[PDB]
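Peer 1: Please find one structure pasted underneath; my questions will follow.
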Amino acid sequence: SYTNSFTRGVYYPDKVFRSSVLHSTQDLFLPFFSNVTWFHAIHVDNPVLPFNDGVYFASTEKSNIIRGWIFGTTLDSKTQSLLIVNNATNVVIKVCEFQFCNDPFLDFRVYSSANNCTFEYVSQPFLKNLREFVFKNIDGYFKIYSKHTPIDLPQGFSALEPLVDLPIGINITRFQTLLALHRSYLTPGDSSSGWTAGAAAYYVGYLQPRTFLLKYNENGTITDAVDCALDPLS
Amino acid sequence: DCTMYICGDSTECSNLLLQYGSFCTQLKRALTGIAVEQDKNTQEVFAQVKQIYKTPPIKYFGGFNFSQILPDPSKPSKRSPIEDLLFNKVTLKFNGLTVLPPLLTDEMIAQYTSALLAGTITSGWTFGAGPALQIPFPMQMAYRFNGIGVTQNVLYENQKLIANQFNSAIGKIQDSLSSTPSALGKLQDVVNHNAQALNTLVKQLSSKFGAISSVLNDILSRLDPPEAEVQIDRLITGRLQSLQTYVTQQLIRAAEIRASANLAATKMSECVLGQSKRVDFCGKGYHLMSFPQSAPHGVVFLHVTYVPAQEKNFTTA
Amino acid sequence: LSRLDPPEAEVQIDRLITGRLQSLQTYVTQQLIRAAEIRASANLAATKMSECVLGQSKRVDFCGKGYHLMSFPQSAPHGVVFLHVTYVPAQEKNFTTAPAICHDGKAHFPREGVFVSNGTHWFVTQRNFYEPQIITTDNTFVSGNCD
Amino acid sequence: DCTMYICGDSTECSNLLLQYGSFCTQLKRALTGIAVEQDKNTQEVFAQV
Amino acid sequence: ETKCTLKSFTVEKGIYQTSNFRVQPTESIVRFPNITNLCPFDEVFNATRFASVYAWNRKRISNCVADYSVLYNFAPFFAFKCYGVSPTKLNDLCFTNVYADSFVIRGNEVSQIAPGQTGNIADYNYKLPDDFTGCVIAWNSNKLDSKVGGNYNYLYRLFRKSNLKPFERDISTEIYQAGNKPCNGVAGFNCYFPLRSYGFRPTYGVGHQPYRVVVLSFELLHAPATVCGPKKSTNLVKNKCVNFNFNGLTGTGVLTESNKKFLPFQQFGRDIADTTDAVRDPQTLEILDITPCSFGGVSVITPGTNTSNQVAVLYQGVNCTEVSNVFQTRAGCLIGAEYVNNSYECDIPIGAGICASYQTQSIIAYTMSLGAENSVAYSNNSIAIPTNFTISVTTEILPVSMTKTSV
Ligand SMILES: *[C@@H]1O[C@H](CO)[C@@H](O)[C@H](O)[C@H]1NC(C)=O
Ligand SMILES: *[C@@H]1O[C@H](CO)[C@@H](O)[C@H](O)[C@H]1NC(C)=O
Ligand SMILES: *[C@@H]1O[C@H](CO)[C@@H](O)[C@H](O)[C@H]1NC(C)=O
Ligand SMILES: *[C@@H]1O[C@H](CO)[C@@H](O)[C@H](O)[C@H]1NC(C)=O
Ligand SMILES: *[C@@H]1O[C@H](CO)[C@@H](O)[C@H](O)[C@H]1NC(C)=O
Ligand SMILES: *[C@@H]1O[C@H](CO)[C@@H](O)[C@H](O)[C@H]1NC(C)=O
Ligand SMILES: *[C@@H]1O[C@H](CO)[C@@H](O)[C@H](O)[C@H]1NC(C)=O
Ligand SMILES: *[C@@H]1O[C@H](CO)[C@@H](O)[C@H](O)[C@H]1NC(C)=O
Ligand SMILES: *[C@@H]1O[C@H](CO)[C@@H](O)[C@H](O)[C@H]1NC(C)=O
Ligand SMILES: *[C@@H]1O[C@H](CO)[C@@H](O)[C@H](O)[C@H]1NC(C)=O
Ligand SMILES: *[C@@H]1O[C@H](CO)[C@@H](O)[C@H](O)[C@H]1NC(C)=O
């Protein structure tokens, strides 16, 4: 499918504070009123999703049906592929040198056959239930913004707060969602494991280098943002 | 501050700045001349009178109503309701940029305006050409009507009508000034231009001007003494080129303000302190009198104009 | 050009030329501003010479503070000094004034001046010099009744 | 146009001009104010009636 | 100072600006963040059992604060030779990785652990790079790695085809094919075992006893540095402008508390002018506003050497509660003059309606008088008629031309 992200896809551009002023910055932002891909009816193919300028991952997942994400170069043997797996009370962020299958599922613990991870990075567990995420890679820092806001995408305004930064530099051109259900299918090749669960939809929207003018209130929270290459009034 | 704006808390930058020449003692010599000039424009129009006159206690001038132009003793700041309305509409030390306050405050200009009003109401035009002479206001109006060609009988007979029309005009001028919010545009434009030029200098200090960074404490800590110099030299050049144009624009704006103040003083002397025979120098039409009102950065002249109306066709020979 | 060798003296000569041209551009700008100021002052002085020396003006403080009569120019190495002759009234006195006079059922108004009174007496005089004259028909005109 | 006059066709050159900051804005802000002023002088003498 | 500024000797009457008053900071703070991941140095130096010389144990030290000053708990080191660096400057330079290679060797073989040196150990077991910028530490371990019968568990390679390369390891146990006779896995003539064992005993001397040697090699790849040594001081000075270095934000100003509630991810604040206005304390979570202390301009109000020499100082645009009659005006504050309460004619302007002059005695300070007071009696039946005339002369000087110049 294809839908529109009207006024969503904004985040904090830098770790600086302001008080009821306006800040114009040329950053990598999501263009307002764009055409994002609403993949709600794809209940496990087509995992070929690029990572040129990042990804805007929006979801309204009911409760813990997502298990994590994977960002790799080509998903081949001896290729750096980061896997962020969110358990109940802890998340695991390791980069592996392994050949990943079409849809590595989690319900299983070992994704591929010959896994070989080398990093160590543990953090706080991450996982009307809107879960906004924005992923990017710049200055060798795999940078993520996360937000948990109650709701599809409404017409409101909510900034994305930088939560965790982690240093790594690779040619990240991979993206796929990891679902969770009841029926256990150990077969990696068979990409058909549809189970009767809640609504699942992984939003995909690519970022773009644009100039954004954000308005910082007295408390330092972005409450309004305008773009500078869409509407003439903007 | 030529030393602090270009060189932030750095003794080596101060030693390097003196080699550029005498720009530091010229950019501050021109700006202080601008200030002394601005301290004089506010004395050629408001300080034209020598002795301060006052309004008599009896508030009966003959039928007219000047409560909106005379100072109000209730408000601690002695001003008129029109001046109070004008004062509530003009919306008004960072890195070595200070704002010097004017000599004549908003209270002494108000006193000069009240003195000029008393002189032009009680004495007429004699308070600006010698000793003040008392004269009734209806007789002053008859004088001003005969000065333009209209006989004094139309005023000595239809005095109540003229008084009511003047009172209605004085009452409606407040609503007219309150209707259009951009009426005091000439007084807000100068303030906006000043605050914009004062704020554009701090915004250009963040520019690297070719160097690696913008702050001196970073260049004097990452790089070693003789490779930081061409960088300090380029930074000083960039910060001096941004101040020279600022001083030039300030001089141009000061010359414009001086010309405007000379014109305003001429209008005050030829319209408030007497009646002029010019067409559109003291208002559009037949000028009778003019009342001054102070404003945080200017003067508002209220010109009383006599306009004929209800004309009729006749035969002439 | 004597300590340093040809191509390492150039960036130095380039910087010196830039510094000496930036110091002259601002000088020319200040000279233009001062020339515009001098031109405005000279236009004002020429207007004052034409309206005060070459005739009498009715302006209040354009040819001197007061009532202008005449103006005499004087040269100066870089300017002109205008000597304005001013007529100033003095030694004023209190008097009684009235708009008109009702006589024979008609309200008569003075032609020039105002009706002055000094106690059980009424005369006509101008508004600039006390000259008591009897109220006659020549200096008065009827414009209706005194109602 | 600061961008076409200084940096003509050259994206690399324009990215250096942005590091000089607000000079270009204060230039066009004044040049258009000059035009607005010139559009007013033709209305104080001819548009009196 | 006025004569130096004006470049003259007979200054006239008036107010002249000479310099600027700047408050110098007294102390200087450096509040960088609390210390944390002390690198695992103690587990490499205080280990329980070291490896052989040929199987030298390596740990990579990365993403951790390196306190290289926990070295000095281990006793007088037969060698702390720091090659390419100083033993004192090492706790400063950040580096990408710090590889720690530990191994046990004899006492006579501790000198062979260095660049260029050759022998029996650093030719086939553990060779160091020629341009090795690091630190080799070595200390005796007799009490711990010596058994009466003999600790034959520590091995070492004696024979090899060719020497090793910088940081190369060999764990093969094939018989040394010395002669042309091809060995068949059996030992004997011209076919000897390459790995021998150490006869560590307590009765040995000081040159043959077990010596533990570690080598810390610093790596500075183009990759960002993740192992940076420690840093800190401790003053949250208030109501006084000092030099702050809060987690890299450096400046000078008064650090006073505030109510500017920041978000969790952000460290410093900015006004509209892009200038810094507040900063997080990298230790206690509390926001303090940065405000400059007393700063302004000094002006000498001199009556001129023609009259006298008593001058007055005026600090403009600054309250002088901080750093001769002190009086605070609306345009600043002046010292050296007395505020008189009779309004006279303004002679030397100051600002906001205050003027100075010489009474004659001392410099005075008074509110300027706009003129005299005269209230005419306005009556509807009274007039003022002049009687006499006065012919006066008024001088009006106006410039016409300028000095024609050319360059
Ligand atoms: C999105 O794009 C598709 C084709 O890519 C188009 O058919 C659809 O109308 C677009 N939706 C909107 C309204 O952006
Ligand atoms: C993962 O989740 C299970 C189920 O809640 C829990 O028992 C286990 O301790 C968790 N492990 C981690 C890594 O937190
Ligand atoms: C004068 O104007 C004031 C204020 O509008 C009003 O209160 C008053 O009635 C007026 N008096 C006369 C005599 O018109
Ligand atoms: C006078 O007469 C002319 C011609 O009939 C007419 O156009 C005009 O409106 C009249 N004006 C007045 C004042 O009655
Ligand atoms: C006129 O009388 C008034 C009131 O007594 C007085 O104040 C004023 O000075 C007198 N003026 C002259 C010119 O005598
Ligand atoms: C006023 O002056 C006139 C002319 O000198 C004189 O005739 C008249 O008697 C005077 N009035 C009095 C009462 O002094
Ligand atoms: C830093 O350490 C001190 C002393 O243990 C402690 O009181 C303070 O809360 C610590 N700050 C942080 C970052 O928690
Ligand atoms: C000093 O006083 C003398 C004598 O009164 C006077 O001639 C001269 O102009 C004065 N000079 C200054 C600089 O005030
Ligand atoms: C100076 O500080 C004192 C004490 O806070 C205050 O009372 C006074 O008004 C201040 N003066 C000015 C106007 O700066
Ligand atoms: C001057 O007036 C002020 C304010 O009323 C008062 O505080 C002070 O004592 C007076 N000084 C003199 C010398 O009268
Ligand atoms: C002047 O005005 C007062 C107040 O209305 C009035 O009582 C008095 O009679 C008037 N006097 C004249 C006629 O000059």
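Chain B is numbered as in Swiss-Prot; the shown residues are, in order, 737-828, 854-1078.
The deposited model was determined using electron microscopy, 3.3 Å.
A Cβ is built for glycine as well, from the same backbone N, Cα and C atoms used for every other residue.
Quoted from Swiss-Prot, the note on natural variant B:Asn856 to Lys is: In strain: Omicron/BA.1. Here Swiss-Prot notes a natural variant, B:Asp950 to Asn, with the remark: In strain: Delta/B.1.617.2, Mu/B.1.621. According to Swiss-Prot, the natural variant B:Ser982 to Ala carries this note: In strain: Alpha/B.1.1.7. Variant annotation in Swiss-Prot: B:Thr1027 to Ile, described as In strain: Gamma/P.1; the structure shown retains the original residue.
On this model, are these features tucked inside or out on the surface, and what's nearby?
Peer 2: Under 8 Å, Cβ to Cβ, and six or more positions away along its own chain, B:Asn856 (variant position) finds B:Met740, B:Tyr741, B:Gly744, B:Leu962, B:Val963, B:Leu966.
For the recorded site, B:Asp950 (variant position), the DSSP three-state label reads helix. For B:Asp950 (variant position), other Cβ atoms within 10 Å of its Cβ number 11.
Sequence-distant contacts of B:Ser982 (variant position), defined as residues of its own chain at least six apart whose C-beta falls under 8 angstroms from its C-beta, are absent.
The Cβ of B:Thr1027 (variant position) has no same-chain neighbour under 8 Å that is 6 or more residues away in sequence.
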Peer 1: Does DSSP give B:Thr1027 (variant position) helix, strand or coil?
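Peer 2: The three-state answer is helix.
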Peer 1: According to DSSP, which of helix, strand or coil covers B:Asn856 (variant position)?
Peer 2: coil
